Amino acid sequence: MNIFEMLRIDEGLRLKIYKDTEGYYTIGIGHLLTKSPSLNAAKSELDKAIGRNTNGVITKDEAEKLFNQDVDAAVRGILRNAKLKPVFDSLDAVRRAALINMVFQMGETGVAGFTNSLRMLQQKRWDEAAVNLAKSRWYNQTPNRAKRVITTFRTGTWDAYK
């Protein structure tokens with residue numbers, strides 16, 4: 001297991017524009033296109049992202065290309081963020097992937113605001129951090145996925161993805 005396999009499990013693979021769990025136009029492996037309710041706006045973002053006229057459909061290789069860019073972008077966001085980088089640097093590789101997962105889903109700014117959870121993670125108070133992480137809109141709206149990510153923070157194992 002690794003961050004790419006982890007996020008493929010959590011995000012799936014769809015080659016046509018679909019709406020994600022928040023109702024937003026998405027494609028590929030969790031590649032958010034736009035929060036606009038306009039399908040034409042999402043198609044325009046998609047064409048720009050892929051570099052050709054797609055009319056809403058892409059290939060598996062194209063989906064994996066956006067996925068690599070998006071994982072890269074999550075790591076880049078963590079390392080440039082004054083709140084996330086110390087936490088990330090403090091963690092083992094399995095728990096680092098749990099943090100990348102959260103940033104992929106909610107964005108750098110969203111996760112950086114989890115101030116109390118981030119502190120419990122930095123203190124390595126794993127059960128307390130896990131309890132705090134679940135007191136969130138994130139957990140209530142996507143509980144099965146949040147439970148997998150939280151179990152990864154709590155244990156430092158891949159047991160929730162086996």
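Quick check of the header: X-ray crystallography, 1.6 Å.
Using N, Cα and C of the backbone, Cβ positions are placed for all residues, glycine too.
Annotation source Swiss-Prot lists active site, proton donor/acceptor at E11, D20. Annotation source Swiss-Prot lists substrate binding site at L32, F104, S117, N132. Annotation of the published mutagenesis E11 to N in Swiss-Prot: Loss of 84% of enzymatic activity; the original residue is retained in the structure shown. Under the heading of mutagenesis, Swiss-Prot lists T26 to E and annotates it as follows: Complete loss of activity at neutral pH; covalently bound substrate. A mutagenesis experiment is reported in Swiss-Prot for this position, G30 to F, and the note states: Almost complete loss of enzymatic activity. The enzyme is destabilized by 1.5 kcal/mol. What Swiss-Prot notes for the published mutagenesis of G30 to A is this: Almost complete loss of enzymatic activity. Among the mutagenesis entries in Swiss-Prot is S117 to I, noted as: 500-fold decrease in enzymatic activity. Quoted from Swiss-Prot, the note on mutagenesis experiment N132 to I is: 5-fold decrease in enzymatic activity.
Distance from the CA of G30 (mutagenesis position) to the CA of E11 (mutagenesis position) is 5 Å. A simple way to gauge crowding: the CB of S117 (mutagenesis position) has 23 other CB atoms within 10 angstroms, across all the protein chains here. Closest to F104 (substrate binding site) by Cα-Cα distance, out of the recorded positions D20, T26, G30, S117, is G30. Within the same chain, residues at least 6 positions away in sequence whose Cβ sits under 8 Å from that of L32 (substrate binding site) are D20, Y24, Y25, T26. Binding of substrate is attributed in the record to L32, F104, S117, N132, and the widest Cα separation among these residues amounts to 27 Å.
Note: the CA-CA distance between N132 (mutagenesis position) and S117 (mutagenesis position) rounds to 6 Å.
Residues within less than 8 Å, Cβ to Cβ, of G30 (mutagenesis position) and separated from it by at least 6 positions along the same chain comprise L7, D10, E11, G12, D20, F67, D70, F104, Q105. Each of the mutagenesis positions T26, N132 was scored by the other Cβ atoms within 10 Å of its Cβ; the lowest score goes to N132. Note on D20 (active site, proton donor/acceptor): other Cβ atoms within 10 Å of its Cβ, all shown chains, come to 18.
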